[PDB]
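The structure under discussion appears below in the form of structure tokens.
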Amino acid sequence: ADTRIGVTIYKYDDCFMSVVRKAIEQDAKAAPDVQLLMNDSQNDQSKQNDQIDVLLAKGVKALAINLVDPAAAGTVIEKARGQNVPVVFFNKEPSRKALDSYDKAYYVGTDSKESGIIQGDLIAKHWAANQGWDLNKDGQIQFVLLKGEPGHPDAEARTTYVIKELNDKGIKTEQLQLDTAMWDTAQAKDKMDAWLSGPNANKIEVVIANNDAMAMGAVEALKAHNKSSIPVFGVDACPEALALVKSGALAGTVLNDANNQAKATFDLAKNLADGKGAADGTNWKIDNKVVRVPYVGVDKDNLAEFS
Ligand SMILES: OC[C@H]1O[C@@H](O)[C@H](O)[C@@H](O)[C@@H]1O
Ligand SMILES: [Ca+2]
């Protein structure tokens, strides 16, 4: 009969996870034997926990879980273990210890630091090509940074590695501001607006955001202050962001490959639901229960390949 797979998305109103959610539903449409039970956890781990209980009570044969809280992986694993059901975590990466605590736990995502390195290289390229961006002519990038959720592996790695990569390439940096905007456009717009309204706003040379949603908020705040001359960099290559790379409102971004992350999540979940090896009949390379999908930098010079 039909194989039910339970899926939780941490919040449907996340740009990137909306792409992933839709892609996984398209993938399921192409598997006549599988029924997806899709849940919006509304950015609340307690809601997600209850949703998982309901899915397990409905007899799902696998779970695909996009955690609200990464630290809740253990909690979720113990729920799955109660039914001896496999779980494919995706996009918010559990700790190695959590993954190793249950032989039926897997993870699909990315090499988080790669996105930071790529973003840093993009900034380095554009900085070298636009020395007018060095407003105070000190040879250093005076930056502000809009961080994702504290503790989220992508937020932590993108924040560390964008700056490390710039510095390693011989570009000194001065952090003027850094705060979280929780992956959200409105929070980022308000934070950027505050920074532009504070004393020494005039020192800001480059805006770095851990994702496109926050970058797009910054773009709007810059526009409101007639400061669009300041470049903004993001991560994801969300559809709206690519339009802004085209228009010049966004200086660069980094494709976070939602389509392939969705496909790997679905393929592994379906195999595990069927009691097969996770990668059976696929080309996915699973390394110690993890699949990582490459990022790719995007700017006007290669936009034609992504538009
Ligand atoms: O967990 C959700 C987050 O995942 C990250 O990989 C994406 O870059 C963000 O846009 C998204 O908000
Ligand atoms: Ca400078």
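Chain A is numbered as in Swiss-Prot, which gives 24-330 for the residues shown.
Looks like X-ray crystallography, 1.1 Å, at least that's what the header says.
The backbone N, Cα and C atoms fix where each Cβ goes, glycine too.
The beta-D-galactose binding site annotation in Swiss-Prot covers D37, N114, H175, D177, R181, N234, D259, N279 and is backed by similarity to another entry. The Cβ of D37 (beta-D-galactose binding site) lies under 8 Å from the Cβ of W206, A236, each on the same chain and at least six residues away in sequence.
Non-local contacts of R181 (beta-D-galactose binding site) by the CB criterion (under 8 A, 6+ apart in sequence, same chain) comprise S135, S138, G139, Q142, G171, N233, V258. A helical conformation is recorded for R181 (beta-D-galactose binding site) in the three-state DSSP classification. Taken from Swiss-Prot, the feature beta-D-glucose binding site applies to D37, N114, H175, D177, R181, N234, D259, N279, supported by experimental evidence.
What Swiss-Prot lists as Ca(2+) binding site is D157, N159, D161, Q163, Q165, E228, and the listing cites experimental evidence. Around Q163 (Ca(2+) binding site), the same-chain residues at least 6 positions away in sequence with a Cβ under 8 Å from its Cβ are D157, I194, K195, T196, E197.
In Swiss-Prot, a mutagenesis experiment is listed as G97 to D, annotated with the note Improductive interaction with trg. Sequence-distant neighbours of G97 (mutagenesis position): residues of the same chain at least 6 apart with a C-beta under 8 Å from its C-beta are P117, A121, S124.
Listed binding-site residues: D157, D161, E228, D259; maximum Cβ neighbour count within 10 Å falls on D259.
Excluding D37, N114, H175, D177, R181, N234, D259, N279, which define the beta-D-galactose site, the same chain contributes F39, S138, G171, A178, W206, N233, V258 within 8 Å (Cβ to the Cβ centroid), listed in sequence order.
Across the structure, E228 (Ca(2+) binding site) and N234 (beta-D-galactose binding site) place their CA atoms 19 angstrom apart.
Taking the centre of the Cβ atoms of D157, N159, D161, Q163, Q165, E228 as the Ca(2+) site, the nearby residues of that chain (Cβ within 8 Å, site residues left out) are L158, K160, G162, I164, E197, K226.
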